[PDB]
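A single structure is presented below for examination.
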Amino acid sequence: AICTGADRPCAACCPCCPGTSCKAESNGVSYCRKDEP
């Protein structure tokens with residue numbers, strides 16, 4: 001299925017692309033961010 005993309009704001013339907021993960025922040029909004037080492 002289509003995904004959002006790292007460094008981008010998650011969406012209601014949709015999870016982050018394969019490799020990036022959705023993570024909420026203190027500001028209240030959540031954005032995707034590529035995995036880290």
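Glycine is treated like the rest: Cβ placed from N, Cα and C.
Per Swiss-Prot, the features are:
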MUTAGEN   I2 to A  7-fold decrease in toxicity to flies
MUTAGEN   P9 to A  269-fold decrease in toxicity to flies
MUTAGEN   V29 to A  13-fold decrease in toxicity to flies
MUTAGEN   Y31 to F  1.8-fold decrease in toxicity to flies
MUTAGEN   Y31 to A  162-fold decrease in toxicity to flies
Relative to the Cβ of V29 (mutagenesis position), which residues of the same chain, six or more apart in sequence, are found under 8 Å away?
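The list for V29 (mutagenesis position) reads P9, given in order along the sequence.
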Among the mutagenesis positions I2, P9, which residue has the largest number of other Cβ atoms within 10 Å of its own Cβ?
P9
What three-state secondary structure does DSSP assign to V29 (mutagenesis position)?
coil
Kindly assign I2 (mutagenesis position) to one of the three DSSP-derived states: helix, strand or coil.
coil
Quick check for the class: what is the C-alpha distance, in angstrom and rounded, between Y31 (mutagenesis position) and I2 (mutagenesis position)?
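About 16 Å separate the Cα atoms of these two residues.
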